[PDB]
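Asks: One structure coming up, written as structure tokens, with questions to follow.
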Protein chains: 4
Amino acid sequence: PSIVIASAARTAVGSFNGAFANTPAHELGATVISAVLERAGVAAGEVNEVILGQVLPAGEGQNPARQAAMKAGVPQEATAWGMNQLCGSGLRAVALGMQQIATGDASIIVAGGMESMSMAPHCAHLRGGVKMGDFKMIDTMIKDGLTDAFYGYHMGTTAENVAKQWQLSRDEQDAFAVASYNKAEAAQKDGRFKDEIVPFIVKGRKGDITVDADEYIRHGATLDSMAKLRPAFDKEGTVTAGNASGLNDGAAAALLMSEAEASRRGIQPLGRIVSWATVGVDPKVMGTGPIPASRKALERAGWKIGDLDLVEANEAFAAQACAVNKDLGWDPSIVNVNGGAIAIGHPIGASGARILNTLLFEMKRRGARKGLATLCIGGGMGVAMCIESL
Amino acid sequence: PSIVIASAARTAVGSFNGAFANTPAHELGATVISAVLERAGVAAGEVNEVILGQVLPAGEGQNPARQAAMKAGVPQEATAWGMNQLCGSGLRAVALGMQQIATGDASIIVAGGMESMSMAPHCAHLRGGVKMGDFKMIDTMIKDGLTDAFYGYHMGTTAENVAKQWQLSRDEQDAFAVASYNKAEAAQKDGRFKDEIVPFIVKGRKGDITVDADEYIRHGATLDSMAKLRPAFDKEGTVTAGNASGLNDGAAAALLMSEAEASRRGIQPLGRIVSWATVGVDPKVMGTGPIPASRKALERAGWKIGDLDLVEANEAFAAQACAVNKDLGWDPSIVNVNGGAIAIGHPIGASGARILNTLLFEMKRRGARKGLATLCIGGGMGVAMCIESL
Amino acid sequence: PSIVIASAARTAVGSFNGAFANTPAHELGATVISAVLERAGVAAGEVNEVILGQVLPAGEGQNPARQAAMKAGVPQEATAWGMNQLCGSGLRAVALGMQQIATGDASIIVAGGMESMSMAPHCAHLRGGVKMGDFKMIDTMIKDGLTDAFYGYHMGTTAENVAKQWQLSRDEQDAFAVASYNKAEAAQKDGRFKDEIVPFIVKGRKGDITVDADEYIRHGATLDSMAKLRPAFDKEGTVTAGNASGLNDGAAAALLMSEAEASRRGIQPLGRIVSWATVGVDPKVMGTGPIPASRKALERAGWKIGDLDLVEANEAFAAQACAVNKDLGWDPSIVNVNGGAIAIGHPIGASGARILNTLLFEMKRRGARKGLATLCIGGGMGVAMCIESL
Amino acid sequence: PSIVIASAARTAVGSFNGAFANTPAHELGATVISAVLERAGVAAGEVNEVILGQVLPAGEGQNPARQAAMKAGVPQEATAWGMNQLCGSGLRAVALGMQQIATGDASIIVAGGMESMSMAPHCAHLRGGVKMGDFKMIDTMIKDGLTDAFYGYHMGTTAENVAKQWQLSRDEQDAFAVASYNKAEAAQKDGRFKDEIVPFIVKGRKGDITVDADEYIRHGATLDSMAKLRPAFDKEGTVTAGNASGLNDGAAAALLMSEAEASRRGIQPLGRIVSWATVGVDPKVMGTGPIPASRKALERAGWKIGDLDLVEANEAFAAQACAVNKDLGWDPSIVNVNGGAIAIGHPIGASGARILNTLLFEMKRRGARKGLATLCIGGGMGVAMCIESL
Ligand SMILES: CC(C)(COP(=O)(O)OP(=O)(O)OC[C@H]1O[C@@H](n2cnc3c(N)ncnc32)[C@H](O)[C@@H]1OP(=O)(O)O)[C@@H](O)C(=O)NCCC(=O)NCCS
Ligand SMILES: CC(C)(COP(=O)(O)OP(=O)(O)OC[C@H]1O[C@@H](n2cnc3c(N)ncnc32)[C@H](O)[C@@H]1OP(=O)(O)O)[C@@H](O)C(=O)NCCC(=O)NCCS
Ligand SMILES: CC(C)(COP(=O)(O)OP(=O)(O)OC[C@H]1O[C@@H](n2cnc3c(N)ncnc32)[C@H](O)[C@@H]1OP(=O)(O)O)[C@@H](O)C(=O)NCCC(=O)NCCS
Ligand SMILES: CC(C)(COP(=O)(O)OP(=O)(O)OC[C@H]1O[C@@H](n2cnc3c(N)ncnc32)[C@H](O)[C@@H]1OP(=O)(O)O)[C@@H](O)C(=O)NCCC(=O)NCCS
Ligand SMILES: [Cl-]
Ligand SMILES: [Cl-]
Ligand SMILES: [Cl-]
Ligand SMILES: [Cl-]
Ligand SMILES: [Cl-]
Ligand SMILES: [Cl-]
Ligand SMILES: [Cl-]
Ligand SMILES: [Cl-]
Ligand SMILES: [Cl-]
Ligand SMILES: [Cl-]
Ligand SMILES: [Rb+]
Ligand SMILES: [Rb+]
Ligand SMILES: [Rb+]
Ligand SMILES: [Rb+]
């Protein structure tokens with residue numbers, strides 16, 4: 001009937017081919033699963049199901065969500081499965097886990113997302129046999145994660161469509177990025193990511209290395225070097241590597257249970273899932289995904305846009321993040337207080353749960369009552385979820 | 001609420017590198033999605049979400065479930081996503097779509113599964129660079145679909161564990177397979193697969209080919225040549241290619257809606273989802289998955305094992321299929337009346353919905369009231385669902 | 001000194017991915033080496049060196065010419081090496097082996113060529129590491145064998161340059177091919193290839209297969225179906241798969257020794273190498289290679305064009321073979337009496353020794369006195385050699 | 001009947017994945033060909049043929065020897081071809097070019113070798129098609145250059161056989177390496193490699209880099225750190241990365257003409273080829289190759305072992321270089337005065353011409369009369385050449 005979030009955690013967002021360059025996704029997920037359990041005082045033997053969104057699982061083995069649960073100590077009598085809704089996967093898994101408890105099919109869910117874009121392999125269909133000529137080794141990260149399957153161009157091109165449709169200049173996108181860089185670096189210096197980040201131990205041969213800080217956050221982002229970058233998608237476009245998100249590795253999850261079950265255990269939940277929604281749009285302008293999804297989520301919760309005290313909207317691109325702020329018209333000072341994916345990072349399968357962690361711990365830190373998390377999804381979709389504190 | 005199955009359809013299960021050797025999975029899903037709509041009198045513009053189970057989506061593009069819906073005519077306003085619970089994905093997706101309507105978040109769902117194991121590519125992580133020496137090109141079908149990620153051996157080895165644990169001789173497993181071949185060949189000659197199979201048109205260059213018959217069903221399976229086959233996993237084992245399922249391509253789905261919504265359209269539903277369950281077991285004996293999953297599903301429906309009039313249990317291996325019939329103790333004459341995965345084929349991500357199609361259409365022809373469909377899942381899991389006719 | 005050809009042999013020219021689809025080149029060469037040593041009565045312990053031309057040795061191991069000699073029984077004390085002059089490799093090795101005996105550095109040479117275009121792999125430089133994006137798997141057969149390294153297009157395009165330069169219409173090129181097909185089909189039925197072809201035993205698992213007939217020779221080549229084919233290179237060109245050679249596998253070699261050594265052993269030599277030459281031309285019109293190379297060889301032999309009684313000119317393309325016959329002006333009835341590479345096949349590294357076999361055994365069969373063999377070489381070269389009977 | 005070396009040059013021997021990591025082999029050869037022509041005052045239009053030994057030509061295009069000649073300015077009228085006798089390719093091509101002029105078939109030859117082991121790709125035969133299972137991507141450098149095709153193990157194991165046959169201890173092999181390192185490091189400081197090295201311009205995007213020094217020569221090689229490496233081949237062996245050669249890139253060649261031709265042009269030849277030889281040995285002890293090859297060369301020159309004033313013997317391994325010096329018994333102080341392949345590097349296809357440059361220019365530097373160059377060849381072969389100054 002009423003589902004709450006008992007605890008939540010996330011790993012540090014590592015850079016592409018960086019600290020997590022050789023760490024499989026399920027190893028990052030296993031650390032987060034052990035974290036949300038310890039943070040709520042819940043043993044691993046009590047978890048009924050583990051739902052982890054993941055977009056690039058090729059080469060990781062049979063069902064990496066099951067591997068994450070077994071490695072984290074969840075017994076074999078429990079189940080685990082993954083799902084793929086691209087960028088909104090980490091947040092949709094929380095909605096899927098929420099329905100499992102609402103329909104009486106489960107009691108305790110560890111739901112979230114995990115992604116290791118560095119570990120994505122190059123593939124090629126070779127069963128038929130190449131009789132003659134050259135063939136391509138396809139990058140699974142680009143093909144299955146970043147390339148639109150209906151028009152053939154990158155997700156950065158869909159941001160160029162939103163830039164031309166909403167008339168967002170290069171200087172306007174760069175200014176939004178600089179605002180995102182400085183907000184994330186400030187939250188990192190003040191330690192506003194410490195409560196949500198669980199340290200990850202990178203198992204090495206010549207010594208272990210502990211990763212507990214987002215390594216993608218840039219220090220001292222200058223606007224002068226921001227405007228010297230060339231566009232990375234359209235030759236005469238406006239989206240660059242500075243005003244766009246990056247390729248990153250990470251994992252994030254939360255522990256789900258009913259409000260009555262949390263009262264039995266004396267747990268003080270981070271928030272209460274009051275509504276959620278997912279709507280589809282034109283794949284050409286997939287950045288506009290959060291616009292109708294946030295309205296559907298607020299309508300299902302009986303809330304107005306002004307009722308929200310804190311908003312976490314994923315910053316896949318600066319060209320797509322400004323239109324959501326302009327169409328919905330909410331106060332930009334309550335959106336991404338600690339920065340967005342332009343500065344922190346964007347692991348595809350885990351970003352849905354990543355911004356939920358940042359949203360939950362910031363609502364707890366400043367006493368916010370109503371929150372909302374939303375992301376844009378490639379192929380023309382968007383997901384949103386409204387959280388209310390208890 | 002009460003969720004029913006308005007319509008269901010499936011493509012013919014093709015052999016490995018056979019009729020669907022160059023057909024992507026989402027093209028098979030689009031045919032099944034267009035089928036369940038044209039079999040229930042529901043337009044494509046009414047579908048809210050498309051949930052398609054798939055285990056090997058590497059190289060197919062961004063979210064093949066979205067591509068299948070767009071190709072089938074589902075408008076962009078709707079959403080679509082895929083999920084991976086290995087062999088039970090096609091049936092778990094039906095349970096997930098059922099929960100969407102139960103929680104009031106959707107009205108019409110096209111849920112099922114699709115898999116093209118022939119289109120599965122070989123992958124290799126090459127971002128770090130191979131400084132010196134040879135490296136392996138990993139088969140995603142073997143690694144991500146057929147190899148246990150905890151012990152390293154094939155799923156056929158888990159059948160060898162069930163063989164010695166349940167003391168199932170080589171002659172008993174072959175006899176079960178021969179019975180499955182003769183049941184499937186009889187159902188094919190009598191046309192008991194015609195109502196559930198939607199013809200698929202293989203787009204070619206030198207002429208189109210319509211595929212409307214399961215090409216993996218062998219005619220005149222003899223036990224003499226069955227006992228000459230060598231074991232395909234353990235050198236001194238008992239599971240062979242004859243008493244085990246095969247690698248196949250196919251897709252299957254169903255149209256989900258509430259019982260009141262179906263009455264508003266005058267649709268005669270195939271059945272009513274009354275219960276479902278998923279339980280985990282030891283990965284060593286993953287063939288025992290359907291044993292506790294069917295018991296929890298029957299318990300949630302208020303049914304006994306004797307109340308079931310028709311049962312469809314997936315035959316991943318003859319060594320694993322005999323133990324399910326011995327432990328649950330139901331009458332084997334009502335289990336897989338038209339044959340199982342040993343004779344028809346086993347597309348992993350779609351098999352859960354495949355046996356649901358065979359179960360639904362066989363209940364309709366003989367007037368069965370209570371049914372149950374269940375499959376074993378790699379890594380030590382199992383899923384079951386109980387269907388009641390209207 | 002005076003160098004003669006004591007004996008010569010060749011394997012049947014197999015089709016692309018045909019009878020020799022999985023046979024390495026050195027296994028084909030070892031059969032030819034064992035043949036020329038058996039057909040002349042020379043023991044393996046007397047061979048000083050083995051010179052085998054090969055263009056595509058990637059993936060076959062350290063020095064396939066050494067593997068061919070060791071497998072054929074030639075002792076380790078002898079030497080062996082391979083060389084690469086593209087299409088003229090099989091014939092240049094005979095000239096190189098001839099120079100070893102003329103300079104007093106050797107007594108008995110087994111020189112020839114071997115090629116397995118079916119075993120040619122796809123390669124990719126992967127030491128630096130592909131950080132992001134797709135990369136091509138380059139076909140070594142296309143890249144290292146059929147693509148000119150100075151202009152980038154196929155050898156069939158260089159035939160189009162000769163086609164436009166000499167004004168050879170589509171009907172004139174097709175008519176030359178039909179003459180070549182009918183000559184090869186007649187020579188195969190009459191058994192004029194039996195003396196030169198050594199049977200090769202294809203080592204298999206389910207039974208061995210003896211190959212002693214050229215499987216690429218097509219029966220009943222019609223001019224009506226010849227004009228139906230589309231151009232295989234230029235979209236509005238004239239060279240098709242019918243008037244051009246094909247991709248084939250095969251091996252050929254000859255036994256070289258001084259004229260005095262052959263008289264000691266009672267060997268009746270097939271012919272005496274009287275002259276040879278190799279000249280380079282423009283790579284765009286590499287088909288004109290045999291024109292100045294045959295003239296330089298005849299000049300070094302003191303022969304006129306009319307003195308030749310039998311000529312074997314390589315038919316890489318009908319557009320390039322007509323220009324050579326038109327420029328040199330020799331009688332077309334004495335040129336390629338038993339067909340050319342258009343009908344028999346064209347193993348690149350072995351074609352030079354293949355047409356030498358056809359010339360030697362046909363000169364012996366009709367009592368011809370003076371002969372000449374010549375080929376065109378990619379990149380703008382040509383090789384020729386004059387043979388005189390004893 | 002007397003062939004001299006008009007000029008010779010070589011590129012700096014670059015480390016594996018070092019300065020020449022992205023430089024194709026023929027680009028290094030083109031620099032050496034242009035060098036030997038300018039150093040003798042001979043125009044490119046006078047070269048008749050270019051013979052360049054190369055062992056790893058996969059992926060470089062049609063006949064890389066032809067690409068080196070055309071890029072260096074040699075006109076299209078001349079010919080060019082490559083040959084492969086493994087490690088003795090660079091020296092055998094000089095002997096082959098010598099025979100072209102001795103037999104009156106050519107007047108001016110540019111012969112040598114080129115190799116780019118960094119550019120060696122990974123290959124796999126994919127025409128038949130991998131129906132199921134994993135397959136290996138074979139390293140062409142290891143397979144086609146360093147792996148014995150008769151026993152399957154590395155060339156370092158063949159060095160272990162020579163180590164066990166002559167009873168060469170670990171301390172004895174390491175001492176030979178330190179002596180080679182100190183001789184090469186001293187010769188580089190004194191500038192004894194400046195006359196033979198032609199600077200190579202590495203064309204880059206962010207600035208060009210001039211390469212004129214062997215970057216593989218290690219500075220300050222200590223004997224203490226030499227006895228701290230683990231064996232790289234046998235688990236309980238004695239050959240390590242210190243007492244063995246390395247993987248390197250480089251090119252070297254020489255200008256060949258008759259002694260009368262050098263007089264007609266006023267050229268001061270580097271030396272006169274007086275004899276040459278190539279003998280085969282057991283592949284297990286391929287390091288003993290130079291022992292019987294040098295004896296046959298000295299016998300053909302009418303020289304004794306004491307007549308040699310300077311010797312350049314290739315040091316593929318410390319275990320194989322000590323046995324050759326102990327069996328032949330020549331003065332070690334005149335053998336590899338400036339170091340060997342252990343310190344300078346070992347480009348397979350170019351090492352034969354590399355040590356020939358060091359031999360020619362050191363004979364000129366100290367007034368040596370008689371010289372000899374010899375190498376060991378994998379698969380059980382050896383090549384030798386005797387050089388006398390004029
Ligand atoms: C945009 C993208 C192609 C960048 O690829 P990339 O080139 O590897 O990004 P990099 O940062 O490593 O390279 C960018 C360069 O710009 C510079 N740069 C990046 N951000 C900068 C900033 N904020 N200020 C100044 N300079 C910056 C860096 O120094 C870097 O190295 P370089 O200058 O030497 O070339 C990729 O990260 C991307 O697509 N991101 C968006 C993710 C996406 O498309 N979809 C996510 C799901 S919708
Ligand atoms: C067992 C398996 C490896 C077989 O591989 P396969 O070689 O492609 O199987 P094939 O049928 O194509 O070939 C098997 C051999 O047995 C023969 N054979 C198979 N079934 C036979 C039968 N019923 N009667 C007689 N002979 C039979 C085949 O003809 C073939 O012999 P052949 O060499 O003359 O062709 C594969 O089918 C498999 O793993 N299936 C199980 C899939 C799975 O694990 N799913 C998940 C379970 S949870
Ligand atoms: C031209 C080339 C690319 C052909 O590609 P290909 O399609 O694999 O050639 P194929 O064997 O498949 O023949 C193709 C078609 O032409 C038809 N064909 C070929 N020769 C024919 C003939 N003589 N009469 C009628 N039809 C003919 C075949 O039947 C086939 O039709 P199909 O696809 O229905 O079977 C290849 O043979 C080639 O590159 N040749 C040149 C070799 C070369 O370059 N040598 C070095 C030059 S120096
Ligand atoms: C020996 C071989 C197997 C591996 O060499 P490698 O280890 O991959 O290359 P390196 O030795 O430079 O690797 C560098 C390591 O060795 C150390 N090292 C390299 N050269 C050294 C030297 N001369 N002295 C001491 N240490 C050295 C480096 O410090 C580094 O230390 P690390 O192990 O912690 O990384 C391979 O290079 C080889 O087979 N070489 C011979 C090839 C050949 O036989 N050619 C002739 C054909 S017959
Ligand atoms: Cl526990
Ligand atoms: Cl339910
Ligand atoms: Cl850190
Ligand atoms: Cl509850
Ligand atoms: Cl209802
Ligand atoms: Cl129907
Ligand atoms: Cl519609
Ligand atoms: Cl694919
Ligand atoms: Cl991998
Ligand atoms: Cl269990
Ligand atoms: Rb960024
Ligand atoms: Rb089967
Ligand atoms: Rb042909
Ligand atoms: Rb070394």
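We count from 1, first residue shown onward.
This entry, so its header tells us, was determined using X-ray crystallography, 2.8 Å.
Backbone N, Cα and C define each Cβ position, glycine as well.
Below, the features straight out of Swiss-Prot:
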MUTAGEN   C:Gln62 to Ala (Swiss-Prot position 64)  Slightly lower activity
MUTAGEN   C:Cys87 to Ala (Swiss-Prot position 89)  Loss of activity
ACT_SITE  C:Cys87  active site, acyl-thioester intermediate
ACT_SITE  C:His346  active site, proton acceptor
MUTAGEN   C:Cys376 to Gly (Swiss-Prot position 378)  Loss of activity
ACT_SITE  C:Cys376  active site, proton acceptor
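Could you give the neighbours, burial and distances for every feature on this list?
Replies: Counting only residues at least six positions away in the same chain, no Cβ atom sits under 8 Å from the Cβ of C:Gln62 (mutagenesis position).
The DSSP secondary structure for C:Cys87 (mutagenesis position) is helix.
Counting only residues at least six positions away in the same chain, the Cβ atoms of C:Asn314, C:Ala316, C:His346, C:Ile348, C:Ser351, C:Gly352, C:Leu375, C:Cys376, C:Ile377, C:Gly378 sit under 8 Å from the Cβ of C:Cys87 (mutagenesis position).
Summarising the environment of C:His346 (active site, proton acceptor), the number of other Cβ atoms within 10 Å of its Cβ, over all protein chains shown, is 26. Taken residue by residue with DSSP, C:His346 (active site, proton acceptor) is part of a strand.
According to DSSP, C:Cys376 (mutagenesis position) sits within a strand segment. C:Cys376 (mutagenesis position) counts 33 other C-beta atoms within 10 Å of its own C-beta, drawing on all protein chains shown.
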Asks: Given the recorded positions C:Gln62, C:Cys87, C:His346, C:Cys376, which pass a C-beta cutoff of under 8 Å against chain D? Sequence order please.
Replies: C:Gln62
Asks: Look up C:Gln62 (mutagenesis position) in the DSSP assignment and report helix, strand or coil.
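Replies: In three-state terms, C:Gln62 (mutagenesis position) counts as coil.
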